[PDB]
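Heads up, the thing below is written out as structure tokens.
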Amino acid sequence: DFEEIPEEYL
Amino acid sequence: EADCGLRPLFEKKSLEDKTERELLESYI
Amino acid sequence: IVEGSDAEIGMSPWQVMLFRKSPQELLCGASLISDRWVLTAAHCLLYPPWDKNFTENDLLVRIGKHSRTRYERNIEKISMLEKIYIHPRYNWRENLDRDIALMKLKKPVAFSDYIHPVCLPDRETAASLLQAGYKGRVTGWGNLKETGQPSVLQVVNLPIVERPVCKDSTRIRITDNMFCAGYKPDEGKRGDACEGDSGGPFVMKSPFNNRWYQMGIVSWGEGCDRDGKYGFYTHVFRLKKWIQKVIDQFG
Ligand SMILES: CC(C)CCC(=O)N1CCC[C@H]1C(=O)NCc1ccc(C(=N)N)cc1
Ligand code: NA
Ligand code: NA
């Protein structure tokens, strides 16, 4: 249900 | 920190939020 | 938060969301106490009865948020953990005594209109404000009921309850490192923290210097907003010695 976060935060 | 606890959009502008007065009134 | 309201923008700029990397989801609330330190409940990170044991790399901290689900571009900041510190005498076996944990961020977060640290109480503030009947404020993105998730950060103001009433409301052994808050059935009004609000702050605004102080951490409760039951909070001032040590010797 969560908007995907920007890939750079992993 | 020097500035803790002072919200930019409220205390720092002397604006009150809609229910903080409820807390103050309970501090008798 | 049960029976709360939507927060105002920037109303709780110390509010932190503890967020799981995979699968991406809310784990807990938390609070910003300086540019590199975040305060939460120990049970958010370690709770063997539920097979919960998270490590630094399992998690992210999201700061400056309002929306629960949305990625709030140009507004929230997302931070990696350098290290987790749990109270060495956190009692997960019995009653969650000393339910407190510190998280150190990999890099400092930039303060902004929506990101700002809360104060931690000194002895005199704690003594003046932690009195039965005085109200604090709890915030979080947890459930709206015990069976139901909010679109945005929720807020509820609740009065501290006298220690004998706290104790008589439960079969759990209550300690000096906890306090409870909430309305009585006789009082009319209601509201409570709930699942997902864990680790979030209970704050009070000092009438002496008009600063917000975090007096508690959302820790535990039996159901949510049940008549005759109260939410329990870690007593931050009582555990200040440990907080200071950690930051002094690890910051
Ligand atoms: C062992 C403990 C004293 C009771 C169970 C409990 O509440 N747990 C066991 C593990 C963590 C905590 C929890 O669920 N916290 C979430 C929670 C629940 C209710 C409330 C409330 N104020 N109603 C707040 C947080
Ligand atoms: Na009891
Ligand atoms: Na109740």
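Residues displayed in chain A correspond, in order, to Swiss-Prot positions 55-64.
Heads up, the Cβ atoms here are built off N, Cα and C, so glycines get one too.
A:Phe56 (mutagenesis position) falls within neither a helix nor a strand when secondary structure is assigned with DSSP, and so counts as coil. Here Swiss-Prot notes a mutagenesis experiment, A:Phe56 to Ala or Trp, with the remark: Slightly decreased affinity for thrombin.
Quoted from Swiss-Prot, the note on the mutagenesis of A:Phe56 to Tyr is: No effect. Around the Cβ of A:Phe56 (mutagenesis position), the same chain contributes no residue under 8 angstroms that is 6 or more positions distant in sequence.
Quoted from Swiss-Prot, the note attached to the mutagenesis of A:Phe56 to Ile, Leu, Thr or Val states: Strongly decreased affinity for thrombin.
A 10 Å cutoff on Cβ-Cβ distances gives A:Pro60 (mutagenesis position) a total of 9 other Cβ atoms nearby, all chains included. One entry in Swiss-Prot concerns the mutagenesis experiment A:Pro60 to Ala or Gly. Its note says: Decreased affinity for thrombin.
With a 10 A radius on its CB, A:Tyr63 (mutagenesis position) counts 13 other CB atoms from all the protein chains. In this structure, A:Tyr63 (mutagenesis position) is part of a helix by DSSP. What Swiss-Prot notes for the published mutagenesis of A:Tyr63 to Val is this: Decreased affinity for thrombin.
Swiss-Prot documents A:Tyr63 to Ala, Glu or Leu as a published mutagenesis change and attaches the note Slightly decreased affinity for thrombin.
What Swiss-Prot notes for the published mutagenesis of A:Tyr63 to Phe is this: No effect.
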